[PDB]
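Following: one structure in structure tokens, then a few remarks.
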Amino acid sequence: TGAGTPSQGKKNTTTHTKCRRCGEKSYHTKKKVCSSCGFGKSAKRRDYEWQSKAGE
Amino acid sequence: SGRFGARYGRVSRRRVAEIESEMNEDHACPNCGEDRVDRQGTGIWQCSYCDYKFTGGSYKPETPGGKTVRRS
Amino acid sequence: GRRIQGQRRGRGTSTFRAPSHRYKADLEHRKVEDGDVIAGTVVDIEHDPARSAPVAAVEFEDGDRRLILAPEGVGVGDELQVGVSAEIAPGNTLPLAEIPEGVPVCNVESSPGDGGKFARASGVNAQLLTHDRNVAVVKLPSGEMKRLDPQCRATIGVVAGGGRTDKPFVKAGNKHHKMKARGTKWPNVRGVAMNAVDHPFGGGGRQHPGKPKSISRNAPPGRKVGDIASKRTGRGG
RNA sequence: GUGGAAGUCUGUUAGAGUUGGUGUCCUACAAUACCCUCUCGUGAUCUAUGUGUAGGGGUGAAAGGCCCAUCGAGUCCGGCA
RNA sequence: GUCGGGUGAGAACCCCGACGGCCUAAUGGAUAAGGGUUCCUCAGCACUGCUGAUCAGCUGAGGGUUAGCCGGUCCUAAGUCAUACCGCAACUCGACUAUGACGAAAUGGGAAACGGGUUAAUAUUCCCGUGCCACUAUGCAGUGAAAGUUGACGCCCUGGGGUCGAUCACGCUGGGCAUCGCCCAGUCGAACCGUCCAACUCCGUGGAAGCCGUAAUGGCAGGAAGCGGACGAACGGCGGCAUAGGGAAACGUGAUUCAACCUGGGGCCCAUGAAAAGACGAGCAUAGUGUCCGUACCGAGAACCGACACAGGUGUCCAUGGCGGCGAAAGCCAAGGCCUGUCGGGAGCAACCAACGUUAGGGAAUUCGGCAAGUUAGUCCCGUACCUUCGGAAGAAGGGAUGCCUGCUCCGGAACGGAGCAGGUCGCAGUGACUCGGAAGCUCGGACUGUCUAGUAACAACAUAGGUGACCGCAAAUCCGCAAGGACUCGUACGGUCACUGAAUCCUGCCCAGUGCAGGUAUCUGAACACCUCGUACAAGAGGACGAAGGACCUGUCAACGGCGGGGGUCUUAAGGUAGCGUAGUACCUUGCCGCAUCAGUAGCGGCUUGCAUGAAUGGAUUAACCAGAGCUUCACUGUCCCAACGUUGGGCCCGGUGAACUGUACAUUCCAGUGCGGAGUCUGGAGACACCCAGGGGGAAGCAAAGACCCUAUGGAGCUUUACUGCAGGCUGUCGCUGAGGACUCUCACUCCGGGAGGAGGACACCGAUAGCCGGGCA
RNA sequence: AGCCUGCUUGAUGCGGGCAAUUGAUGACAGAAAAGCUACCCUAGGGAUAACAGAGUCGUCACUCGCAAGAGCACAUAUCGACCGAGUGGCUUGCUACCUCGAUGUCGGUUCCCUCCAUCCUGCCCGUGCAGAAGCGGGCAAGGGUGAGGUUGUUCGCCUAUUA
RNA sequence: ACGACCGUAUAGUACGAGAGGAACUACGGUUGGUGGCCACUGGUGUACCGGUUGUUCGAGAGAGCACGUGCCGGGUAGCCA
Ligand SMILES: CC(=O)NC[C@H]1CN(c2ccc(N3CCOCC3)c(F)c2)C(=O)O1
Ligand SMILES: [Cl-]
Ligand SMILES: [Cl-]
Ligand SMILES: [Cl-]
Ligand SMILES: [K+]
Ligand SMILES: [Mg+2]
Ligand SMILES: [Mg+2]
Ligand SMILES: [Mg+2]
Ligand SMILES: [Mg+2]
Ligand SMILES: [Mg+2]
Ligand SMILES: [Mg+2]
Ligand SMILES: [Mg+2]
Ligand SMILES: [Mg+2]
Ligand SMILES: [Mg+2]
Ligand SMILES: [Mg+2]
Ligand SMILES: [Mg+2]
Ligand SMILES: [Mg+2]
Ligand SMILES: [Mg+2]
Ligand SMILES: [Mg+2]
Ligand SMILES: [Mg+2]
Ligand SMILES: [Mg+2]
Ligand SMILES: [Mg+2]
Ligand SMILES: [Mg+2]
Ligand SMILES: [Mg+2]
Ligand SMILES: [Mg+2]
Ligand SMILES: [Mg+2]
Ligand SMILES: [Mg+2]
Ligand SMILES: [Mg+2]
Ligand SMILES: [Mg+2]
Ligand SMILES: [Mg+2]
Ligand SMILES: [Mg+2]
Ligand SMILES: [Mg+2]
Ligand SMILES: [Mg+2]
Ligand SMILES: [Mg+2]
Ligand SMILES: [Mg+2]
Ligand SMILES: [Mg+2]
Ligand SMILES: [Mg+2]
Ligand SMILES: [Mg+2]
Ligand SMILES: [Mg+2]
Ligand SMILES: [Mg+2]
Ligand SMILES: [Mg+2]
Ligand SMILES: [Mg+2]
Ligand SMILES: [Mg+2]
Ligand code: NA
Ligand code: NA
Ligand code: NA
Ligand code: NA
Ligand code: NA
Ligand code: NA
Ligand code: NA
Ligand code: NA
Ligand code: NA
Ligand code: NA
Ligand code: NA
Ligand code: NA
Ligand code: NA
Ligand code: NA
Ligand code: NA
Ligand code: NA
Ligand SMILES: [Sr+2]
Ligand SMILES: [Sr+2]
Ligand SMILES: [Sr+2]
Ligand SMILES: [Sr+2]
Ligand SMILES: [Sr+2]
Ligand SMILES: [Sr+2]
Ligand SMILES: [Sr+2]
Ligand SMILES: [Sr+2]
Ligand SMILES: [Sr+2]
Ligand SMILES: [Sr+2]
Ligand SMILES: [Sr+2]
Ligand SMILES: [Sr+2]
Ligand SMILES: [Sr+2]
Ligand SMILES: [Sr+2]
Ligand SMILES: [Sr+2]
Ligand SMILES: [Sr+2]
Ligand SMILES: [Sr+2]
Ligand SMILES: [Sr+2]
Ligand SMILES: [Sr+2]
Ligand SMILES: [Sr+2]
Ligand SMILES: [Sr+2]
Ligand SMILES: [Sr+2]
Ligand SMILES: [Sr+2]
Ligand SMILES: [Sr+2]
Ligand SMILES: [Sr+2]
Ligand SMILES: [Sr+2]
Ligand SMILES: [Sr+2]
Ligand SMILES: [Sr+2]
Ligand SMILES: [Sr+2]
Ligand SMILES: [Sr+2]
Ligand SMILES: [Sr+2]
Ligand SMILES: [Sr+2]
Ligand SMILES: [Sr+2]
Ligand SMILES: [Sr+2]
Ligand SMILES: [Sr+2]
Ligand SMILES: [Sr+2]
Ligand SMILES: [Sr+2]
Ligand SMILES: [Sr+2]
Ligand SMILES: [Sr+2]
Ligand SMILES: [Sr+2]
Ligand SMILES: [Sr+2]
Ligand SMILES: [Sr+2]
Ligand SMILES: [Sr+2]
Ligand SMILES: [Sr+2]
Ligand SMILES: [Sr+2]
Ligand SMILES: [Sr+2]
Ligand SMILES: [Sr+2]
């Protein structure tokens, strides 16, 4: 079975959903962790310096 | 070992035969003396006559070493 | 390279773990205040998923219902005893001191009260040889002369299920089912059959180990494979 | 005669797979498809959902296979002009 | 699809009828995920729709999803998280141990609902009728009440009970057909309340020494059959429910085979087939409460994922509709659905292409190769070789039969079940279509089933049972983590870890020199701390003494890495190739030589064999069975071929509509020669050449597609190896700290382990922190 | 061998320096340094190889000159060494001129044109030409040159047909 | 747009001891190639006519479906070798 089109048919699982804290559709309902703001993982807000150019 | 057809070879199924042959013989119950003991699973035997359920070998109700304990 | 299989094991992932949630009981000698008065009745015989051997259910006088490492010859109804003054019959537990020399013993403790460590597998048995006020010499199933505290409890008789090893598996499917009841990854791919990146014996136009197989005791994990610190090899001499 | 064992046999039962045609297609119906043939089909079987293992790490009946069209070291952004 | 008709400005494709078709495990019915309004109505056609459109999953505007008894909700599963504790420089990081919570919507467990009616769209939710459950209140009863039972369970075979469905018989109601007398539909009616009870188990009676019983196993003086009794089943029977409901009407009765559902018997395990909440146990009347969330629609060749209205992918139940037949097979047909696997019109409709039918004679001559196609075929009877692990080989092979009609026999309770007989009779053909093996032999490989390169490799590769070696007594061996800690392990040598070989059978020789591992070791070598000497008012530093692991040295070990030659009638370097097998999937010479077979055989098989360069678990030899594995031969068969022809369907060609992409320095009607960076439509010389268009097969444009992947170059990259360079983990070992009392020794008080505790074992060791020497492609 | 100098200062220790000799880098105008990749990746090169083209022509094919020699005698019916002179561009080698932002392999097949150094057919000459069948040579490219067994083979070996 | 071969008569002759064994010329045929044609033979012929299996239309009659003929037998025109 091909990894392409034929294997896309089996995709009906829900994972990432609207997040209670930030509003983004990034709350992984299986992990109960938001990949965008860190809700479920951190009291602090997910943030990284690499999300921008080093001198900005 | 006839269920094994022409597969596996002599020894493997020759032993399965002797082993299962001695395994299914009617065994003399330790409780009463009737030859009515049948295996219920691995190392588990039971008498259909008096219902005495007991432990023994995996394929025989008594093993050489088992019979030794009695002596000493 | 990549971590060899022996190193994946250690991480304790599902594939290498034992089906514990499926295991029955931790067959340990009961704890008796003292006196030995403790006795019970064998209520049933069962299959132990973890040892492929039968195990006996016992109802003790004081109400306790516990599974027991059953020796050969124990049947429903029989009465078992645990204590310093327990009779000397198969299926009974007492310290190596109270046991007469020359008697087959099983489920021997390593240190008084641990609950039993030695001789617990199918049809095996320890042999109580010498006594003393300080040391109890027991011959273990491996043939080794072990020196134990005479206070170490044990059960009289050999373990049930003897001869299990006598019958061949005949087919891969039979191994398969047993393995699925143990903490073991099976089947096994030979080291020499893998790529050089996956094992010290991997690689080569044809299959053969790269170096000699006898590895040193000091080799690090990932390299300690083949014949570990072999004192010798082969059958010759 | 009874019995009905088997990683047993036949089988497009369901279901799983894919030997050959080096057929059709090859700005495709399709970034792995179509048809016929062919193999497996009570078992180391097939399958749904849930769950676990995470990047020099997993997972691997071992093909350097697989880890979201990506693998002799994933992906994203940063180092970086 | 076609003919009529309807609507409309407009109709091949929007709707009605008729006629003709398509789908039957699906193209029908109900749903899970996922989508999210796609659902219903009205009004529309700029957008979307493979053409058109009055249509629509499109546009605009409105409307639609109603629950004590269907899910959620509650329980716990693998497992997840939070808090506490501990670690970490630290944390949003990390393992254990506690507590708590979380974790199952078809498809785990679970208190209780059925029938009908109704809407454009909901419906076990609304309405009508009837029923049920839980909690609480009141009242009567009750002192019982928690032991136990249930929830609650694997795989294979099978008996019995039994409903729906289907079928058979006869009656009634309605329809169809119109030479007969046939053919189709219906003949209804729930939950619930009550009642009945086979099997299993047990009791009394009884008294079998051979009887009782089964599909089979089996049962009994430790008490069989028989008899009587206790307990005891269905989603089943029976009565109510029901002068409820439903039907135009009749509004049946029996039977067989019996899905569901109930209940038993047998067999298997080196495999043992959840848990918890809850229920029962534990009465009845009346009343009150039963909130919260989900509920439309699609569920796919247009509502999901794949950029699409995508020939792909995508779970569950309907597995009992009729004929057929072994059948959930084919083929045909109902119920139900559809003509939307959605562009049409025209040409006897050419060439050419895709699928396909038929081909005389020859019959594999074709080709690397029988690739492709074909041949055979279902069932019964007869019959069946070598070889073999005695299972198999085997459906070996080979031979014969096969329909219909009339009247019968046998088995069985019977079937609308099966096995046969006699007579009659039709065809070229009776498994008449459909369904449906071609067969045989030799050789190689792997024992077998099984695994694999999702997307060019299915194999001889991986696995496997079997064989073997290695480590370890559990405070272990092996492995993960920086640590706190952890896997193995609810495990304990009949264990499990680390490796090799790869079923069975006959076997498995010689070598320990090198390398590896391990043991030993007088002597030699061997670091740091402390110590001693010199040096320095101290220190740097130089030297000495002592000496751990390790090494030198000795030994053990090849089913440990590996080796088993040249020369002569020993030498390198330990031994010098044994049983076997051999021109090998290993043999360069090579198409080796001889033979078989063919008209002819670099093939194949048998023999020989000096083997360029076979050989014993780097396993050797051999081998029944198995195989989409490699090679060879035979019989049969055939358009593979001789050598091609005719035909069928869809395209192609013409017409309406829709309508891209690839590619393009420029010029360009070329051809022959030559020349040129030596491979020119364009330069030179000649020749030829009126322009444009249609169809064609592809000679050229060193055609188009991809900054060649081959080769080389770069003080390029990466993966991999090792006795390359340099380092880093880890293991061993000494030393210092923890650390105490009296080159060998005792003790107990720290510290460690075992124990519920008392206490026991060990003990200044071990663990841990620091450092030193050795090993160290495990890693950079 | 002598001298200069070391952080407030003196002494001592132990350092730092001026001049020069000796110790090695042999890849010798001096890095401390092993391999595999067909799992491969990038930059580029026709600056450099493999196909093919092109040049060459030793090799290869064919020819000619001379003609020793033998051919029972007789060089020249026929065979024909040595040595010498050439033609071709089918083999092979050499070169690196063309192409690495791509000129797809061998063999086969199918279909078309051509060359002659002619295998057959037509016409001839000689003969060690009686005839018949041959052997050798000349003109000549109109037509023909087929089917099969092993092997992927080209080649070649083999079979039966054939002008 | 024709190439080539075999055979008969010549002739058992010329030649030659014999064995063996021609030619000119005239004829008949075969093969390869070429162009055309279908009375003859052969193929096709899903025009057509018949037989017959399963199933559906109640039987009969007459039909549909079974891949573009269910299968089998015969086959006109045309096209062909
Ligand atoms: C496709 C491609 O690379 N195209 C570019 C060039 C190179 N080439 C070529 C070179 C060697 C070989 N081979 C032939 C066989 O021996 C090995 C080299 C070749 F076939 C073909 C060619 O024609 O054009
Ligand atoms: Cl095992
Ligand atoms: Cl629901
Ligand atoms: Cl029964
Ligand atoms: K090139
Ligand atoms: Mg235990
Ligand atoms: Mg497991
Ligand atoms: Mg293995
Ligand atoms: Mg490999
Ligand atoms: Mg490695
Ligand atoms: Mg091997
Ligand atoms: Mg090997
Ligand atoms: Mg899963
Ligand atoms: Mg490889
Ligand atoms: Mg409308
Ligand atoms: Mg509805
Ligand atoms: Mg569509
Ligand atoms: Mg023919
Ligand atoms: Mg041929
Ligand atoms: Mg074939
Ligand atoms: Mg009868
Ligand atoms: Mg061979
Ligand atoms: Mg195999
Ligand atoms: Mg592949
Ligand atoms: Mg295969
Ligand atoms: Mg193998
Ligand atoms: Mg074993
Ligand atoms: Mg093994
Ligand atoms: Mg083993
Ligand atoms: Mg040979
Ligand atoms: Mg080209
Ligand atoms: Mg490039
Ligand atoms: Mg390369
Ligand atoms: Mg590199
Ligand atoms: Mg502890
Ligand atoms: Mg490295
Ligand atoms: Mg010096
Ligand atoms: Mg230099
Ligand atoms: Mg110089
Ligand atoms: Mg490159
Ligand atoms: Mg060049
Ligand atoms: Mg000439
Ligand atoms: Mg010519
Ligand atoms: Na029998
Ligand atoms: Na296929
Ligand atoms: Na990585
Ligand atoms: Na349409
Ligand atoms: Na009832
Ligand atoms: Na049927
Ligand atoms: Na199988
Ligand atoms: Na050695
Ligand atoms: Na060897
Ligand atoms: Na297979
Ligand atoms: Na054909
Ligand atoms: Na062209
Ligand atoms: Na790499
Ligand atoms: Na020349
Ligand atoms: Na010619
Ligand atoms: Na040939
Ligand atoms: Sr899915
Ligand atoms: Sr968290
Ligand atoms: Sr931050
Ligand atoms: Sr324990
Ligand atoms: Sr314990
Ligand atoms: Sr190797
Ligand atoms: Sr030996
Ligand atoms: Sr099978
Ligand atoms: Sr099958
Ligand atoms: Sr292929
Ligand atoms: Sr085909
Ligand atoms: Sr393709
Ligand atoms: Sr079956
Ligand atoms: Sr960047
Ligand atoms: Sr319009
Ligand atoms: Sr609609
Ligand atoms: Sr919950
Ligand atoms: Sr449920
Ligand atoms: Sr099942
Ligand atoms: Sr029944
Ligand atoms: Sr609904
Ligand atoms: Sr549906
Ligand atoms: Sr579909
Ligand atoms: Sr597919
Ligand atoms: Sr219908
Ligand atoms: Sr349309
Ligand atoms: Sr015909
Ligand atoms: Sr052939
Ligand atoms: Sr051939
Ligand atoms: Sr036959
Ligand atoms: Sr696969
Ligand atoms: Sr063997
Ligand atoms: Sr050695
Ligand atoms: Sr020999
Ligand atoms: Sr073998
Ligand atoms: Sr064309
Ligand atoms: Sr080397
Ligand atoms: Sr390779
Ligand atoms: Sr070269
Ligand atoms: Sr000429
Ligand atoms: Sr001639
Ligand atoms: Sr060639
Ligand atoms: Sr050759
Ligand atoms: Sr003649
Ligand atoms: Sr004569
Ligand atoms: Sr038809
Ligand atoms: Sr047939």
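Chain C uses Swiss-Prot numbers throughout; the residues present, in order, are 2-238.
Heads up, header says this was done by X-ray crystallography, 2.7 Å.
Placed from the backbone N, Cα and C atoms, the Cβ positions cover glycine too.
Under mutagenesis, Swiss-Prot gives C:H200 to A or G with this note: No incorporation into translating E.coli polysomes; ribosomes assemble normally. Significantly reduced translational activity. C:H200 (mutagenesis position) falls outside any helix or strand according to DSSP and counts as coil.
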Report the same-chain neighbours of C:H200 (mutagenesis position): residues 6+ apart in sequence with Cβ closer than 8 Å to its Cβ, ordered by sequence.
C:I5, C:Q6, C:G192, C:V193, C:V226
